[PDB]
Number of protein chains: 2
Amino acid sequence: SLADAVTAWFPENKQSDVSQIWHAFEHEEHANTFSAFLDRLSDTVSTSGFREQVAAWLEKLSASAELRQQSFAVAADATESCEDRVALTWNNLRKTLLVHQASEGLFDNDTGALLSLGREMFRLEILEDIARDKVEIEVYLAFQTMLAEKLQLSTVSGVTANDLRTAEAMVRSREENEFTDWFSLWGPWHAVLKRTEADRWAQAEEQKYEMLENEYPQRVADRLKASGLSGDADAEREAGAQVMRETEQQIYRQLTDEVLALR
Amino acid sequence: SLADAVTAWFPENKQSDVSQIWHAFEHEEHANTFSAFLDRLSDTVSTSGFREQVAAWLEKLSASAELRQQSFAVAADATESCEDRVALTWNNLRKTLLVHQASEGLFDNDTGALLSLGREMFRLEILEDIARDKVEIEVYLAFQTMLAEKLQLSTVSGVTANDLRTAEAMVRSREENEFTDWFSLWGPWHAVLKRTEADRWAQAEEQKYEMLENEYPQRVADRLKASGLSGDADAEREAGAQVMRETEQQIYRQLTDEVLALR
């Protein structure tokens with residue numbers, strides 16, 4: 001609780017009576033979250049005299065009910081934002097799991113499940129783009145929650161009820177347009193390819209060797225010749241990396257199209 | 001510790017032996033921080049069956065030393081980022097304090113201290129702009145730490161040692177260029193003005209009344225006439241808000257210049 005998170009900033013003598021005071025605010029708004037902030041502020045010892053500065057500050061919140069009203073809400077905003085990052089990290093942990101499970105061989109001959117899980121990860125990525133423009137990413141967290149049943153996601157408050165109608169319709173649309181292409185460049189999917197079709201994996205990796213020595217240096221040069229930027233790597237590298245991305249997008253799209261027919 | 005943060009996700013029967021297993025990882029890298037994540041993940045009950053999903057996931061980290069290596073580091077990245085937000089929130093709390101202290105009358109005839117504290121807040125704002133372009137804002141946290149003695153701040157790892165030489169020289173420069181103007185629009189400074197020079201405060205607020213009815217509607221119209229955008233509020237409001245910002249920047253700059261001579 002709050003009475004204990006505040007008291008841990010004071011010396012032994014003042015410990016008991018400061019604890020006595022702060023028990024009158026226990027059930028104020030944000031009192032739940034502000035107490036968490038003090039504990040998460042307590043970790044940064046990487047110090048002598050700073051705890052004395054915080055205690056002096058904490059004493060001032062005892063006096064004013066308005067200053068404490070603000071400070072509780074500002075710290076609540078950080079905690080509300082922290083719990084959002086926490087909710088996102090869980091998606092990144094599941095992104096890690098899939099990479100490992102696939103390389104372990106869980107999906108070896110279960111392509112239906114990986115393909116389905118890939119769709120779930122793709123829709124989340126497209127929800128990130130739906131937030132990155134509205135211009136606070138707790139809106140992405142809001143979209144994910146509501147569309148969990150409608151778009152099949154295993155992870156009013158925010159925006160309008162009709163805003164969900166647009167995003168969903170744009171997810172269904174972009175899934176049709178990309179997915180297959182994006183899935184071809186997916187980590188966990190590459191993990192299954194090195195395990196299952198090792199022979200065909202040696203096919204695609206040799207085509208990169210072939211394309212990087214032969215076509216790459218020429219097809220960058222003539223792109224740079226057409227644009228009129230033969231000089232400074234800001235033009236050379238920026239274009240060169242795109243050729244690599246597009247040669248990859250091509251080769252891997254072909255390969256995925258080959259092995260999904262075999263199922 | 002970690003042995004207890006993991007075990008809290010399991011039923012009574014499995015509680016004891018799961019706790020027994022996880023005591024072998026206590027002193028792995030990031031083990032300190034991953035244990036905090038599980039506790040901060042434990043708060044989001046806003047559920048039945050989810051704890052069973054996490055426990056099933058936690059069981060898989062017991063098996064693989066590599067999957068656990070990753071998952072510990074990914075959760076550590078979130079925690080490292082969370083402690084950064086925590087370090088920033090403390091600056092916002094001190095921003096709240098000043099507003100209150102000034103309205104309380106702590107600075108009433110102590111303008112030297114508020115002016116000095118304003119400089120500290122201004123330099124932090126300019127450090128935010130020094131980060132918003134480098135393109136992860138833990139770099140701002142890095143700048144603040146190192147320049148705390150050099151720029152007088154009361155709150156290698158990151159970037160180059162010579163990068164500090166640029167930023168500082170640009171702080172000294174922008175302080176000279178703005179500050180006085182920025183301080184004129186500062187909250188805590190407005191708080192002292194309503195208390196001290198209440199008579200002169202009635203002077204500036206009536207000039208806004210005068211400028212909003214008289215000059216504003218005309219000076220927006222002829223700016224919009226010159227640009228050729230007489231229509232759609234995307235042109236009207238965008239320009240109108242600038243006139244308000246500039247009339248304010250003017251009036252308040254004059255006022256601050258008046259009362260600082262009186263000291």
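All residue numbers here begin at 1 and follow the chain in the order shown.
Header lists the method as X-ray crystallography, 3.2 Å.
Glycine too: its Cβ is placed from the backbone N, Cα and C atoms.
Swiss-Prot gives this note for the published mutagenesis B:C82 to A (Swiss-Prot position 337): Abolishes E3 ubiquitin ligase activity and proteasomal degradation of host proteins. Here Swiss-Prot flags B:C82 as active site, glycyl thioester intermediate. In Swiss-Prot, a published mutagenesis experiment is listed as B:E83 to A (Swiss-Prot position 338), annotated Does not affect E3 ubiquitin ligase activity. In Swiss-Prot, a mutagenesis experiment is listed as B:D84 to A (Swiss-Prot position 339), annotated with the note Abolishes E3 ubiquitin ligase activity. Looking at Swiss-Prot, you'll find the mutagenesis B:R85 to A (Swiss-Prot position 340) noted as follows: Reduced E3 ubiquitin ligase activity. Among the mutagenesis entries in Swiss-Prot is B:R132 to A (Swiss-Prot position 387), noted as: Does not affect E3 ubiquitin ligase activity. Here the residue is the original one, while Swiss-Prot reports the natural variant B:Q203 to L (Swiss-Prot position 474) with the comment In plasmid pINV_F6_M1382.
All features noted in Swiss-Prot, drawn onto the structure.
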residue: B:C82; record: mutagenesis position; DSSP (3 states): helix
residue: B:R132; record: mutagenesis position; DSSP (3 states): coil
residue: B:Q203; record: variant position; DSSP (3 states): helix
In sequence order, the mutagenesis positions (B:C82, B:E83, B:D84, B:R85, B:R132) whose C-alpha falls within 10 A of B:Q203 (variant position): none
Distant-in-sequence Cβ neighbours of B:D84 (mutagenesis position), under 8 Å, six or more positions away: B:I137, B:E138, B:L141
Cβ atoms near B:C82 (mutagenesis position) (within 10 Å, other residues, all chains): 23
Least Cβ-crowded entry, counting other Cβ within 10 Å, from the mutagenesis positions listed as B:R85, B:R132: B:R132
Densest Cβ neighbourhood among B:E83, B:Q203 (recorded positions), 10 Å radius: B:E83
Rounded Cα separation (Å) that holds between B:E83 (mutagenesis position) and B:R132 (mutagenesis position): 19
Within reach of chain A, those recorded positions of B:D84, B:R132, B:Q203, CB-CB under 8 Å: none
Integer Cα-Cα distance in angstrom, B:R132 (mutagenesis position) to B:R85 (mutagenesis position): 15
Straight-line distance in Å that links Cα of B:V135 with Cα of B:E136 while 7 residues remain unmodelled: 7
End-to-end CA distance across 9 missing residues (from B:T155 to B:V156, Å): 18
Flanking Cα pair B:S46 / B:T47, between which 3 residues have no modelled coordinates, distance in Å: 6
